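Just below is one structure, and these are the notes that go with it.
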Amino acid sequence: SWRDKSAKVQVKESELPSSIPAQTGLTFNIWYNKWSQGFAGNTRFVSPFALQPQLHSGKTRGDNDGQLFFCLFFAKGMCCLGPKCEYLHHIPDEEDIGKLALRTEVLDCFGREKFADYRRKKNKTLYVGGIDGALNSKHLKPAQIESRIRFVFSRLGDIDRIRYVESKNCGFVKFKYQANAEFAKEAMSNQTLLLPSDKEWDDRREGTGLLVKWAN
Ligand SMILES: [Zn+2]
């Protein structure tokens, strides 16, 4: 259990671009967009960092300091603080979500303004696009592709239903809880769908990262 270990450091500070911003801060998007644009290709970059929930999740100072919000850098595999982090480093669970419900209805699980409030039904469904590209056009059949989407998303929260739609090169992932959809959107954006066992793994950065958006 994540409760029985310290959160792992995911990256060294020196691997990240300077002027590291606060996750809820004024400049986060300027900084992150600049980061993204530094990568080659015209299509969405494939992030060199990734959350590995089992390996990475653990206690942080946030767990002991009354923190209710989750670490955005953690979700993206790029928190350099590990157990020093004042935000949470685990996958949101029912208990966390209950506490968040009492605390706010305008902020997401990361402490940012909710998407719905700047453009009653809580949206818990994500559109996942660019699947073929995130596999470097590997020849997989639908059963295999579905298994991969299910695997990576199910480790980010309780899944209500998942659908892979071959004709549209996309998937739809509906979570039981909005908090997990919020978390998973940040975790999976720009990710590869390749696995270490794939012949293509070493060349994963030549793909195009997953497109993950709120579904209609
Ligand atoms: Zn963190």
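Here chain A follows Swiss-Prot, giving residues 3-121, 131-227 in order.
Recorded method is X-ray crystallography, 1.6 Å.
Using the three backbone atoms N, Cα and C, a Cβ is placed for every residue, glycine included.
Copied over from Swiss-Prot:
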MUTAGEN   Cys73 to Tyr  Inhibits cell growth
MUTAGEN   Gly79 to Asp  No effect. Synthetic lethal when associated with CLF1 lacking a TPR domain
MUTAGEN   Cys87 to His  Inhibits cell growth
MUTAGEN   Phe186 to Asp  Inhibits cell growth
Where the C-beta lies under 6 angstroms from ligand 1, the matching mutagenesis positions among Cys73, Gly79, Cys87, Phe186: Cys73, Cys87
Endpoint distance, Cα to Cα in Å, for the 9-residue gap that opens after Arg121 and closes at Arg131: 14
Which mutagenesis positions sit within 10 Å of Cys87 (mutagenesis position) - Cα, from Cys73, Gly79, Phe186: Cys73
Integer Å distance between the CA atoms belonging to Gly79 (mutagenesis position) and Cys73 (mutagenesis position): 10
Secondary structure at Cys73 (mutagenesis position), reduced by DSSP to three states: coil
DSSP-derived structure type at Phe186 (mutagenesis position), helix or strand or else coil: strand
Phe186 (mutagenesis position) to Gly79 (mutagenesis position) - Cα separation in whole Å: 21
CB contacts for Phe186 (mutagenesis position) [other CB atoms within 10 A, all chains]: 26
Neighbouring C-beta atoms (10 Å sphere around the C-beta of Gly79 (mutagenesis position)): 17
Protein Cβ atoms within 10 Å of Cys73 (mutagenesis position), excluding its own: 26
